[PDB]
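Enquirer: Following this message is one structure expressed as C-alpha coordinates.
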Amino acid sequence: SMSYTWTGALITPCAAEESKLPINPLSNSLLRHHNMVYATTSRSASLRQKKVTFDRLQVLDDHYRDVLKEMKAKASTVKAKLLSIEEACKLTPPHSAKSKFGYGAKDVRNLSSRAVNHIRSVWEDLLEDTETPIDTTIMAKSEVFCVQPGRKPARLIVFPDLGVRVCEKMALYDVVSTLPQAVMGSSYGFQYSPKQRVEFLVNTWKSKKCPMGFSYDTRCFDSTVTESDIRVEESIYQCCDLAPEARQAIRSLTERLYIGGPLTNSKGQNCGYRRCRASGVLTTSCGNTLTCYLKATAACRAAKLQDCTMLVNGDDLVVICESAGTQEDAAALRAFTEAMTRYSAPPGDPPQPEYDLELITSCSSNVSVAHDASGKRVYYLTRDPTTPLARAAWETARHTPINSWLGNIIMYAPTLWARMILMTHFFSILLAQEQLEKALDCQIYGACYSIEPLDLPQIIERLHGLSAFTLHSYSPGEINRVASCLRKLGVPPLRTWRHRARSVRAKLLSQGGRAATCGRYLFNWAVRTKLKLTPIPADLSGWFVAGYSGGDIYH
(Lines of atoms letter the chains of each structure in order from A and count residues from 1; the text may use other names and numbers.)
(Lines give C-alpha, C1' and ligand atoms only; values in the text may rest on other atoms or scores of the structure.)
Protein backbone atom coordinates (compact mmCIF):
# COMPACT_ATOMS: atom_id res chain seq x y z
CA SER A 1 0.00 0.00 0.00
CA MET A 2 0.84 3.76 -0.18
CA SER A 3 2.72 5.01 2.86
CA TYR A 4 0.76 8.28 2.64
CA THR A 5 -2.03 9.94 0.66
CA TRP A 6 -2.36 13.72 0.41
CA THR A 7 -5.35 15.98 -0.14
CA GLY A 8 -3.13 18.84 -1.36
CA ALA A 9 -3.66 20.93 1.80
CA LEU A 10 -0.43 22.28 3.23
CA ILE A 11 1.61 21.22 6.25
CA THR A 12 1.46 24.36 8.30
CA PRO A 13 3.38 25.96 11.20
CA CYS A 14 1.67 26.99 14.47
CA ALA A 15 4.19 29.72 15.41
CA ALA A 16 6.86 31.99 13.90
CA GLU A 17 9.52 29.86 12.16
CA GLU A 18 13.18 30.83 12.55
CA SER A 19 15.84 29.53 10.10
CA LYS A 20 19.11 31.57 10.20
CA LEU A 21 21.74 31.59 13.02
CA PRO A 22 21.77 35.18 14.28
CA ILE A 23 24.83 37.36 14.83
CA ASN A 24 25.40 37.23 18.61
CA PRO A 25 28.63 37.87 20.54
CA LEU A 26 28.12 34.70 22.60
CA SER A 27 27.62 32.33 19.66
CA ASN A 28 30.26 34.12 17.52
CA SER A 29 32.93 33.31 20.19
CA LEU A 30 32.20 29.64 19.51
CA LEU A 31 31.66 29.66 15.74
CA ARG A 32 32.01 32.40 13.19
CA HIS A 33 30.70 31.04 9.86
CA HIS A 34 27.14 31.73 11.10
CA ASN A 35 25.67 31.46 7.55
CA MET A 36 26.61 27.79 7.44
CA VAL A 37 24.12 26.97 10.24
CA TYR A 38 20.38 26.56 9.51
CA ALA A 39 17.17 25.20 11.03
CA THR A 40 14.70 23.18 8.93
CA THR A 41 11.24 24.76 8.50
CA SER A 42 7.82 23.80 7.02
CA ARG A 43 8.84 25.64 3.85
CA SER A 44 10.63 22.36 2.97
CA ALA A 45 7.77 20.02 3.95
CA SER A 46 6.77 19.12 0.37
CA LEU A 47 10.29 17.87 -0.43
CA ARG A 48 10.09 15.43 2.50
CA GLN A 49 6.60 14.38 1.58
CA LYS A 50 7.90 13.41 -1.86
CA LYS A 51 10.61 11.28 -0.22
CA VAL A 52 8.34 9.57 2.38
CA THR A 53 5.46 8.78 0.02
CA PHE A 54 5.79 5.49 -1.85
CA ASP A 55 4.40 2.01 -2.55
CA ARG A 56 5.69 -0.74 -0.29
CA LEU A 57 6.67 -4.16 -1.55
CA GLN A 58 6.65 -6.75 1.21
CA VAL A 59 6.89 -10.53 0.92
CA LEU A 60 7.27 -12.70 4.02
CA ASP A 61 8.94 -16.15 4.13
CA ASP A 62 9.84 -19.11 6.45
CA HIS A 63 12.81 -17.35 8.02
CA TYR A 64 10.65 -14.32 8.94
CA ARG A 65 8.00 -16.57 10.50
CA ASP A 66 10.65 -18.64 12.25
CA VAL A 67 12.19 -15.62 14.01
CA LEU A 68 8.77 -14.17 14.82
CA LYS A 69 7.89 -17.30 16.80
CA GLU A 70 11.19 -17.35 18.68
CA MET A 71 10.51 -13.72 19.69
CA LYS A 72 6.92 -14.52 20.72
CA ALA A 73 8.16 -17.39 22.94
CA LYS A 74 10.36 -14.98 24.91
CA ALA A 75 7.60 -12.34 24.98
CA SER A 76 5.35 -14.88 26.79
CA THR A 77 7.58 -14.54 29.90
CA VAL A 78 6.48 -10.95 30.46
CA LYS A 79 3.87 -9.75 32.89
CA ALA A 80 2.85 -6.11 32.32
CA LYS A 81 0.83 -3.85 34.53
CA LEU A 82 -1.48 -0.93 33.88
CA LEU A 83 -0.26 2.38 35.06
CA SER A 84 -2.69 4.30 37.14
CA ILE A 85 -3.75 7.75 35.92
CA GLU A 86 -1.44 9.36 38.48
CA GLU A 87 1.69 7.52 37.26
CA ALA A 88 0.92 8.20 33.61
CA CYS A 89 0.29 11.85 34.37
CA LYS A 90 3.64 12.13 36.25
CA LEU A 91 5.30 10.78 33.09
CA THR A 92 4.05 13.70 30.94
CA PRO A 93 6.57 16.43 30.03
CA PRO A 94 5.70 19.90 31.49
CA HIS A 95 6.04 21.46 27.96
CA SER A 96 4.13 18.70 26.15
CA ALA A 97 1.61 19.94 23.58
CA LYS A 98 -1.77 20.88 25.05
CA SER A 99 -5.09 19.19 24.32
CA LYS A 100 -7.68 20.49 21.86
CA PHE A 101 -10.26 19.91 24.61
CA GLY A 102 -9.15 22.77 26.92
CA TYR A 103 -6.32 21.50 29.14
CA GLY A 104 -2.51 21.34 28.98
CA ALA A 105 0.51 19.56 30.42
CA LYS A 106 0.53 21.59 33.63
CA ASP A 107 -3.12 20.50 34.27
CA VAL A 108 -2.36 16.89 33.47
CA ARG A 109 0.65 16.94 35.86
CA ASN A 110 -1.54 18.43 38.63
CA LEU A 111 -4.36 15.93 38.03
CA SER A 112 -6.74 18.86 37.56
CA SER A 113 -10.35 17.65 37.53
CA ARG A 114 -10.86 18.60 33.90
CA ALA A 115 -7.84 16.75 32.45
CA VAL A 116 -8.52 13.72 34.60
CA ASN A 117 -12.14 13.44 33.39
CA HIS A 118 -11.25 13.81 29.73
CA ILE A 119 -8.54 11.18 30.24
CA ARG A 120 -11.19 8.82 31.72
CA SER A 121 -13.43 9.51 28.66
CA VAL A 122 -10.72 8.78 26.09
CA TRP A 123 -9.89 5.56 27.89
CA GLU A 124 -13.47 4.41 28.17
CA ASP A 125 -13.80 5.28 24.44
CA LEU A 126 -10.86 2.99 23.66
CA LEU A 127 -12.64 0.19 25.57
CA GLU A 128 -15.89 0.80 23.66
CA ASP A 129 -14.78 1.68 20.11
CA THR A 130 -12.52 -0.77 18.24
CA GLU A 131 -12.60 0.86 14.77
CA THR A 132 -12.96 4.63 14.48
CA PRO A 133 -9.63 6.06 13.37
CA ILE A 134 -8.13 8.51 15.83
CA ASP A 135 -7.02 11.96 14.72
CA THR A 136 -3.37 12.96 14.46
CA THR A 137 -1.62 16.27 13.97
CA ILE A 138 1.21 16.59 11.41
CA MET A 139 3.99 19.18 11.74
CA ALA A 140 7.37 19.92 10.25
CA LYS A 141 10.17 19.45 12.82
CA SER A 142 12.60 22.34 13.53
CA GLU A 143 16.15 20.86 13.41
CA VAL A 144 19.62 22.45 13.10
CA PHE A 145 22.48 21.36 10.80
CA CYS A 146 25.53 22.65 8.91
CA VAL A 147 25.26 23.30 5.15
CA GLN A 148 26.62 20.49 2.94
CA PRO A 149 28.93 21.27 -0.05
CA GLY A 150 22.91 21.32 0.13
CA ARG A 151 20.14 21.26 2.67
CA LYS A 152 18.10 18.64 4.45
CA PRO A 153 14.29 18.98 4.30
CA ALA A 154 12.47 19.08 7.64
CA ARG A 155 11.25 15.86 9.23
CA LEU A 156 7.53 15.28 9.62
CA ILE A 157 6.20 14.39 13.05
CA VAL A 158 2.77 12.94 13.65
CA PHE A 159 0.99 12.64 16.98
CA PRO A 160 -2.45 12.30 18.64
CA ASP A 161 -3.94 14.67 21.17
CA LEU A 162 -2.64 14.70 24.76
CA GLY A 163 -5.60 12.68 26.15
CA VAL A 164 -4.62 9.73 24.00
CA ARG A 165 -0.92 9.99 24.87
CA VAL A 166 -1.75 9.59 28.56
CA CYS A 167 -3.86 6.55 27.68
CA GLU A 168 -0.96 5.08 25.65
CA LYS A 169 1.18 5.15 28.85
CA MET A 170 -1.52 3.59 31.04
CA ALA A 171 -1.89 0.74 28.56
CA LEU A 172 1.67 0.43 27.24
CA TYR A 173 4.44 2.09 29.32
CA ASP A 174 5.35 -1.07 31.20
CA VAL A 175 5.36 -3.15 28.00
CA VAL A 176 7.56 -0.82 25.90
CA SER A 177 9.97 -0.50 28.85
CA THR A 178 10.36 -4.26 29.50
CA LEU A 179 9.36 -6.31 26.45
CA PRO A 180 12.31 -5.33 24.17
CA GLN A 181 14.88 -6.61 26.69
CA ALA A 182 13.13 -9.94 27.25
CA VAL A 183 12.88 -10.51 23.49
CA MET A 184 16.18 -9.31 22.10
CA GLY A 185 18.34 -9.76 25.19
CA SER A 186 21.84 -8.38 24.76
CA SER A 187 20.93 -6.99 21.26
CA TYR A 188 18.66 -4.30 22.75
CA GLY A 189 20.69 -1.10 22.51
CA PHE A 190 18.93 1.19 24.95
CA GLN A 191 19.97 -0.89 27.98
CA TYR A 192 23.59 0.21 27.55
CA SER A 193 25.28 3.31 28.87
CA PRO A 194 27.86 4.58 26.39
CA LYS A 195 30.67 2.82 28.30
CA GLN A 196 28.54 -0.36 28.29
CA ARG A 197 27.82 -0.01 24.59
CA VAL A 198 31.53 0.25 23.74
CA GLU A 199 32.27 -2.64 26.09
CA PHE A 200 29.72 -4.81 24.18
CA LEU A 201 31.02 -3.79 20.74
CA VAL A 202 34.66 -4.41 21.62
CA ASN A 203 33.96 -7.68 23.44
CA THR A 204 31.77 -8.90 20.61
CA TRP A 205 34.41 -7.82 18.06
CA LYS A 206 37.27 -9.46 19.93
CA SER A 207 35.23 -12.63 20.41
CA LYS A 208 35.31 -13.44 16.65
CA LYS A 209 38.05 -15.48 14.88
CA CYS A 210 37.95 -13.01 11.98
CA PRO A 211 35.43 -10.20 12.56
CA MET A 212 33.50 -8.44 9.82
CA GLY A 213 30.83 -5.89 10.63
CA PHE A 214 28.42 -3.44 8.99
CA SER A 215 25.82 -0.82 9.70
CA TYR A 216 22.62 -0.95 7.66
CA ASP A 217 20.73 2.25 6.96
CA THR A 218 17.13 1.68 5.99
CA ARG A 219 15.69 4.39 3.78
CA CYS A 220 13.19 6.35 5.89
CA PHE A 221 12.34 3.47 8.19
CA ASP A 222 8.98 4.78 9.43
CA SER A 223 7.58 4.75 5.89
CA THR A 224 8.80 1.23 5.25
CA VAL A 225 6.72 -0.09 8.21
CA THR A 226 3.56 -1.71 6.91
CA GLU A 227 0.18 -2.38 8.46
CA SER A 228 1.19 -6.04 8.49
CA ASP A 229 4.31 -5.08 10.47
CA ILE A 230 2.30 -3.18 13.09
CA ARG A 231 -0.21 -6.01 13.56
CA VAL A 232 2.72 -8.46 13.87
CA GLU A 233 4.19 -6.11 16.47
CA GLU A 234 0.83 -6.30 18.26
CA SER A 235 0.99 -10.11 18.10
CA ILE A 236 4.17 -9.71 20.23
CA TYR A 237 2.59 -7.34 22.79
CA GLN A 238 -0.38 -9.68 23.24
CA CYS A 239 1.88 -12.51 24.45
CA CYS A 240 2.32 -10.58 27.73
CA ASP A 241 0.15 -11.22 30.70
CA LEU A 242 -2.20 -8.25 30.49
CA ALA A 243 -5.26 -6.93 32.30
CA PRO A 244 -8.41 -7.09 30.06
CA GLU A 245 -8.78 -3.29 29.78
CA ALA A 246 -5.10 -3.25 28.80
CA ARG A 247 -5.59 -5.89 26.15
CA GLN A 248 -8.53 -4.10 24.55
CA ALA A 249 -6.71 -0.73 24.66
CA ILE A 250 -3.77 -2.26 22.84
CA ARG A 251 -6.19 -3.76 20.28
CA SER A 252 -8.09 -0.52 19.68
CA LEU A 253 -4.89 1.63 19.70
CA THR A 254 -3.40 -0.72 17.13
CA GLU A 255 -6.35 -0.53 14.69
CA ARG A 256 -7.25 3.13 15.29
CA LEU A 257 -3.82 4.82 15.71
CA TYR A 258 -0.73 2.68 15.20
CA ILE A 259 -1.54 1.18 11.79
CA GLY A 260 -2.69 4.51 10.35
CA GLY A 261 -5.26 7.29 10.43
CA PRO A 262 -6.14 10.77 9.18
CA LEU A 263 -3.58 13.58 9.23
CA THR A 264 -4.51 17.11 10.28
CA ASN A 265 -2.39 20.26 9.84
CA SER A 266 -2.13 23.05 12.43
CA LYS A 267 -5.13 24.95 11.00
CA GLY A 268 -7.59 22.08 11.42
CA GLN A 269 -7.52 21.13 7.71
CA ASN A 270 -7.22 17.62 6.35
CA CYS A 271 -3.82 16.84 4.80
CA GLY A 272 -4.11 13.18 4.03
CA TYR A 273 -4.00 9.65 5.41
CA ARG A 274 -1.15 7.59 6.95
CA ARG A 275 -0.48 3.85 6.55
CA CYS A 276 2.92 3.57 8.20
CA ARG A 277 4.71 4.35 11.50
CA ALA A 278 3.84 7.57 13.24
CA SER A 279 6.95 9.22 14.61
CA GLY A 280 5.03 10.60 17.60
CA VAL A 281 3.46 7.76 19.59
CA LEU A 282 4.63 5.70 22.54
CA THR A 283 5.33 2.47 20.56
CA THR A 284 7.56 3.87 17.83
CA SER A 285 10.88 3.03 19.52
CA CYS A 286 9.87 -0.38 20.81
CA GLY A 287 8.09 -1.17 17.56
CA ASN A 288 10.87 0.00 15.31
CA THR A 289 13.39 -1.87 17.46
CA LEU A 290 11.41 -5.14 17.29
CA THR A 291 10.70 -4.73 13.59
CA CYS A 292 14.29 -3.93 12.70
CA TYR A 293 15.50 -6.84 14.80
CA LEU A 294 13.03 -9.23 13.20
CA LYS A 295 13.72 -8.49 9.55
CA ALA A 296 17.48 -8.15 10.05
CA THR A 297 17.64 -11.37 12.09
CA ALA A 298 15.78 -13.28 9.34
CA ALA A 299 17.80 -11.65 6.53
CA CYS A 300 21.01 -12.72 8.28
CA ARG A 301 19.85 -16.35 8.00
CA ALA A 302 18.79 -15.80 4.38
CA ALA A 303 22.18 -14.25 3.63
CA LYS A 304 23.90 -17.19 5.33
CA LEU A 305 26.08 -14.87 7.46
CA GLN A 306 27.79 -16.78 10.27
CA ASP A 307 27.76 -16.22 14.08
CA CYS A 308 25.92 -12.90 13.94
CA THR A 309 25.68 -10.58 16.85
CA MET A 310 23.36 -7.64 16.21
CA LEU A 311 22.82 -4.42 18.12
CA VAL A 312 19.58 -2.58 17.55
CA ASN A 313 18.37 0.89 18.58
CA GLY A 314 14.98 1.54 16.96
CA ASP A 315 15.82 1.74 13.25
CA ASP A 316 19.59 1.89 13.79
CA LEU A 317 21.28 -1.47 13.24
CA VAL A 318 24.83 -2.83 13.48
CA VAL A 319 25.88 -6.44 12.85
CA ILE A 320 29.16 -8.20 13.70
CA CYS A 321 29.87 -11.67 12.36
CA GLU A 322 32.57 -14.17 11.29
CA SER A 323 34.26 -13.28 8.02
CA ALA A 324 34.09 -15.83 5.22
CA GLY A 325 36.69 -14.09 3.06
CA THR A 326 36.42 -10.61 1.58
CA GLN A 327 34.56 -11.55 -1.62
CA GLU A 328 32.24 -14.07 0.04
CA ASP A 329 31.54 -11.39 2.69
CA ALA A 330 30.58 -8.92 -0.10
CA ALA A 331 28.12 -11.28 -1.83
CA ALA A 332 26.57 -12.26 1.56
CA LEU A 333 26.02 -8.61 2.51
CA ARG A 334 24.30 -8.09 -0.87
CA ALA A 335 22.11 -11.13 -0.23
CA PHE A 336 21.24 -9.57 3.16
CA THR A 337 20.25 -6.21 1.64
CA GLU A 338 18.02 -7.98 -0.87
CA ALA A 339 16.29 -10.01 1.83
CA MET A 340 15.63 -6.80 3.74
CA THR A 341 14.26 -5.19 0.57
CA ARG A 342 11.78 -8.06 0.35
CA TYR A 343 10.79 -7.55 3.97
CA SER A 344 10.12 -3.93 2.99
CA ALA A 345 13.27 -2.40 4.46
CA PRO A 346 15.46 -1.33 1.52
CA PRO A 347 18.77 0.48 1.92
CA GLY A 348 19.37 4.20 1.90
CA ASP A 349 22.99 3.74 0.84
CA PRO A 350 24.33 0.23 0.21
CA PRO A 351 26.08 -1.09 3.33
CA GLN A 352 29.81 -1.85 3.16
CA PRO A 353 31.55 -4.63 5.07
CA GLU A 354 34.26 -3.31 7.44
CA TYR A 355 37.27 -5.01 9.05
CA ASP A 356 38.24 -2.33 11.55
CA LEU A 357 35.81 -1.66 14.39
CA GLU A 358 36.63 2.03 14.49
CA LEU A 359 35.36 2.39 10.88
CA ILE A 360 31.74 1.42 11.70
CA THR A 361 29.13 4.13 12.38
CA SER A 362 26.17 3.00 14.51
CA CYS A 363 23.85 5.55 16.23
CA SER A 364 25.87 8.23 14.42
CA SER A 365 28.86 7.09 16.52
CA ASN A 366 32.07 5.12 16.28
CA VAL A 367 34.53 3.54 18.67
CA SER A 368 37.90 5.21 19.16
CA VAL A 369 40.77 4.74 21.61
CA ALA A 370 42.85 6.92 23.95
CA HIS A 371 44.98 6.49 27.10
CA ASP A 372 44.20 7.23 30.74
CA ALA A 373 46.39 8.66 33.56
CA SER A 374 48.42 5.45 33.93
CA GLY A 375 48.73 4.85 30.14
CA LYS A 376 46.14 2.01 29.85
CA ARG A 377 44.11 1.85 26.63
CA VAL A 378 40.57 3.08 27.16
CA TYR A 379 37.95 2.51 24.49
CA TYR A 380 35.44 5.32 24.16
CA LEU A 381 32.62 6.45 21.92
CA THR A 382 32.74 9.53 19.66
CA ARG A 383 31.40 11.04 16.39
CA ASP A 384 31.91 13.76 13.79
CA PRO A 385 31.21 16.87 15.94
CA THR A 386 29.84 19.19 13.22
CA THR A 387 26.18 18.80 14.19
CA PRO A 388 26.77 19.02 17.93
CA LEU A 389 28.73 22.25 17.39
CA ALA A 390 26.25 23.79 14.92
CA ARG A 391 23.44 23.11 17.40
CA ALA A 392 25.55 24.40 20.28
CA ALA A 393 25.99 27.72 18.54
CA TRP A 394 22.26 27.86 17.82
CA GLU A 395 21.36 27.04 21.41
CA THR A 396 23.70 29.78 22.63
CA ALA A 397 22.05 32.44 20.42
CA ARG A 398 18.46 31.21 20.96
CA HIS A 399 16.52 29.79 23.88
CA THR A 400 15.38 26.29 22.91
CA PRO A 401 13.20 23.94 24.95
CA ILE A 402 15.78 21.12 24.88
CA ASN A 403 19.54 21.72 25.21
CA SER A 404 21.32 19.29 22.91
CA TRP A 405 24.70 20.58 24.15
CA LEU A 406 24.10 19.35 27.69
CA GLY A 407 22.87 15.98 26.43
CA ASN A 408 25.94 15.78 24.20
CA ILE A 409 28.25 16.62 27.11
CA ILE A 410 26.82 13.72 29.12
CA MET A 411 26.86 11.23 26.28
CA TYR A 412 30.28 12.19 24.84
CA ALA A 413 32.02 13.43 28.03
CA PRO A 414 35.31 11.62 27.33
CA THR A 415 35.62 12.93 23.82
CA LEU A 416 38.20 15.52 22.74
CA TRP A 417 35.67 18.02 21.40
CA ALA A 418 33.17 17.80 24.26
CA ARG A 419 35.90 18.42 26.78
CA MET A 420 37.85 21.26 25.19
CA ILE A 421 35.02 23.07 23.41
CA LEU A 422 31.60 22.27 24.87
CA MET A 423 32.47 22.26 28.63
CA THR A 424 34.73 25.34 28.20
CA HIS A 425 32.22 27.36 26.22
CA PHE A 426 29.15 26.58 28.29
CA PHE A 427 30.74 26.72 31.75
CA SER A 428 32.32 30.11 30.85
CA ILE A 429 28.86 31.39 29.99
CA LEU A 430 27.09 29.91 33.00
CA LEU A 431 29.74 31.51 35.21
CA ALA A 432 29.28 34.93 33.62
CA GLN A 433 25.48 34.85 34.14
CA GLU A 434 25.63 33.15 37.56
CA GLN A 435 23.41 30.27 36.39
CA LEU A 436 25.48 27.26 37.44
CA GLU A 437 22.75 26.23 39.92
CA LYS A 438 19.82 26.36 37.45
CA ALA A 439 18.55 23.00 36.14
CA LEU A 440 18.14 22.56 32.35
CA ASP A 441 16.12 20.24 30.16
CA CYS A 442 17.92 17.71 27.98
CA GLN A 443 17.11 14.44 26.17
CA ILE A 444 18.71 10.99 26.81
CA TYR A 445 17.48 8.18 24.50
CA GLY A 446 14.37 10.27 23.80
CA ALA A 447 13.34 10.76 27.42
CA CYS A 448 13.48 14.30 28.76
CA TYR A 449 15.59 15.03 31.88
CA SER A 450 15.96 18.10 34.10
CA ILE A 451 19.70 18.06 35.00
CA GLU A 452 21.83 20.73 36.70
CA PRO A 453 25.33 21.45 35.40
CA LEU A 454 26.92 21.24 38.86
CA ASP A 455 26.06 17.50 38.85
CA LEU A 456 28.05 16.81 35.67
CA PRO A 457 31.21 15.53 37.38
CA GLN A 458 29.45 12.66 39.19
CA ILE A 459 27.09 11.89 36.31
CA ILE A 460 30.16 11.54 34.07
CA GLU A 461 31.98 9.42 36.67
CA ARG A 462 29.09 6.94 36.95
CA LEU A 463 28.45 6.82 33.19
CA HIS A 464 32.11 6.68 32.06
CA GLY A 465 34.45 6.25 35.09
CA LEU A 466 37.28 8.51 36.26
CA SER A 467 39.12 8.17 32.94
CA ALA A 468 36.81 10.66 31.19
CA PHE A 469 38.66 13.30 33.26
CA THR A 470 42.19 12.04 32.44
CA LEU A 471 42.17 10.77 28.83
CA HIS A 472 44.97 11.87 26.51
CA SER A 473 46.91 10.64 23.45
CA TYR A 474 43.88 10.49 21.15
CA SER A 475 44.27 8.91 17.72
CA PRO A 476 45.35 11.08 14.80
CA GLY A 477 42.28 10.12 12.75
CA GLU A 478 40.14 11.64 15.52
CA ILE A 479 42.29 14.74 16.13
CA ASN A 480 42.25 15.31 12.37
CA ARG A 481 38.44 15.04 12.11
CA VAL A 482 37.97 17.56 14.93
CA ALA A 483 40.55 20.04 13.61
CA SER A 484 39.17 19.99 10.06
CA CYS A 485 35.62 20.43 11.35
CA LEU A 486 36.63 23.56 13.28
CA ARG A 487 38.32 25.08 10.24
CA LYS A 488 35.16 24.39 8.19
CA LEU A 489 32.82 26.02 10.75
CA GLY A 490 35.11 28.86 11.87
CA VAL A 491 35.46 27.56 15.41
CA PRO A 492 38.72 28.72 17.03
CA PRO A 493 41.48 26.07 17.00
CA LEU A 494 41.97 23.86 20.07
CA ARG A 495 44.86 25.87 21.52
CA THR A 496 42.40 28.81 21.88
CA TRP A 497 40.09 26.58 23.84
CA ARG A 498 42.95 25.44 26.10
CA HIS A 499 43.64 29.08 27.07
CA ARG A 500 39.98 29.87 27.62
CA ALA A 501 39.69 26.67 29.66
CA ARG A 502 42.51 27.69 32.02
CA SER A 503 40.79 31.01 32.71
CA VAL A 504 37.45 29.22 33.32
CA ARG A 505 39.07 26.54 35.55
CA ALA A 506 40.73 29.15 37.76
CA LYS A 507 37.35 30.91 38.20
CA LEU A 508 35.51 27.79 39.30
CA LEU A 509 38.16 27.00 41.93
CA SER A 510 37.73 30.39 43.57
CA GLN A 511 33.98 29.74 43.98
CA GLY A 512 33.14 27.02 46.46
CA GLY A 513 32.61 23.29 46.56
CA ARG A 514 30.68 21.75 43.66
CA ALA A 515 31.73 24.54 41.28
CA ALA A 516 35.38 23.98 42.20
CA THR A 517 34.76 20.24 41.84
CA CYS A 518 33.78 21.01 38.22
CA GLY A 519 36.99 22.97 37.79
CA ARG A 520 39.10 20.19 39.35
CA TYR A 521 37.57 17.27 37.44
CA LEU A 522 36.13 18.73 34.20
CA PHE A 523 39.15 20.92 33.36
CA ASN A 524 42.10 18.89 34.66
CA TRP A 525 43.14 18.45 31.01
CA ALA A 526 44.04 22.16 30.77
CA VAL A 527 46.09 22.93 33.92
CA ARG A 528 49.93 22.72 34.12
CA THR A 529 50.07 20.69 37.37
CA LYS A 530 48.15 17.49 36.87
CA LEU A 531 46.10 16.46 39.95
CA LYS A 532 45.07 13.60 42.32
CA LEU A 533 41.53 12.61 41.14
CA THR A 534 39.87 10.28 43.65
CA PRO A 535 36.27 9.09 43.37
CA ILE A 536 33.66 11.78 44.15
CA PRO A 537 31.39 11.36 47.26
CA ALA A 538 27.94 11.31 45.56
CA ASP A 539 19.61 7.78 41.34
CA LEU A 540 20.62 6.66 37.82
CA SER A 541 18.56 3.52 37.97
CA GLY A 542 16.21 4.45 35.12
CA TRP A 543 18.59 6.04 32.64
CA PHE A 544 19.54 3.28 30.24
CA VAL A 545 16.55 0.98 30.39
CA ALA A 546 14.70 1.77 27.15
CA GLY A 547 14.21 4.14 24.26
CA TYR A 548 11.34 6.60 24.15
CA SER A 549 11.98 8.76 21.07
CA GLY A 550 8.73 10.49 20.07
CA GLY A 551 7.02 8.87 23.06
CA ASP A 552 6.38 12.04 25.12
CA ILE A 553 8.28 10.88 28.23
CA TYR A 554 9.71 12.89 31.12
CA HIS A 555 11.64 11.59 34.17
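In order, the residues displayed for chain A correspond to 2420-2568, 2572-2960, 2965-2981 in Swiss-Prot numbering, which applies throughout.
Determination method: X-ray crystallography, 2.6 Å.
Every residue, even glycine, has its Cβ placed from backbone N, Cα and C.
Under the heading domain 'RdRp catalytic', Swiss-Prot lists 2633-2751. Residues annotated as Mg(2+) 2 binding site in Swiss-Prot: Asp2639, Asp2737, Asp2738. Here the residue is the original one, but Swiss-Prot notes a natural variant at this spot, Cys2785 to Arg: In strain: Isolate pCV-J4L2S. For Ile2824 to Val, Swiss-Prot lists a natural variant annotated as follows: In strain: Isolate pCV-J4L2S.
Quick one: where do these features end up spatially?
Expert: For the domain 'RdRp catalytic' (2633-2751), the DSSP counts in helix, strand and coil order read 54 helix, 31 strand, 34 coil.
The number of other CB atoms found within 10 A of the CB of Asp2737 (Mg(2+) 2 binding site), across every protein chain shown, is 22.
Of all the Cβ atoms in the protein chains shown, 19 others lie within 10 Å of the Cβ of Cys2785 (variant position). According to DSSP, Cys2785 (variant position) is assigned to coil rather than to any helix or strand.
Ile2824 (variant position) falls within neither a helix nor a strand when secondary structure is assigned with DSSP, and so counts as coil.
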Enquirer: List the other residues in this chain whose Cβ sits within 8 Å of the Cβ centroid of the Mg(2+) 2 site residues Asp2639, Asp2737, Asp2738, in sequence order.
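Expert: So the extra residues in range turn out to be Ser2637, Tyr2638, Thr2640, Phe2643, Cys2714, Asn2735, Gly2736, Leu2739.
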Enquirer: In whole Å, how far does the CA atom of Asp2738 (Mg(2+) 2 binding site) lie from that of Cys2785 (variant position)?
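Expert: That separation, Cα to Cα, works out to 6 Å.
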Enquirer: What same-chain residues, at least 6 away in sequence, bring their CB to under 8 Å of the CB of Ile2824 (variant position)?
Expert: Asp2863, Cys2864, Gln2865, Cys2870
Enquirer: For the break between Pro2568 and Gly2572 (3 residues unmodelled), what's the Cα distance in Å?
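Expert: What separates the two Cα atoms is a distance of 6 Å.
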Enquirer: What is the Cβ neighbour count of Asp2738 (Mg(2+) 2 binding site) at a 10 Å cut-off, with all protein chains included?
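Expert: 22, counting other Cβ atoms within 10 Å of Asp2738 (Mg(2+) 2 binding site).
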Enquirer: Let me know how many other Cβ atoms fall within 10 Å of the Cβ of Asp2639 (Mg(2+) 2 binding site).
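Expert: Counting Cβ neighbours of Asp2639 (Mg(2+) 2 binding site) within 10 Å gives 15.
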Enquirer: Can you tell me the CA-to-CA distance separating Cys2785 (variant position) and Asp2737 (Mg(2+) 2 binding site), as a whole number of Å?
Expert: 9
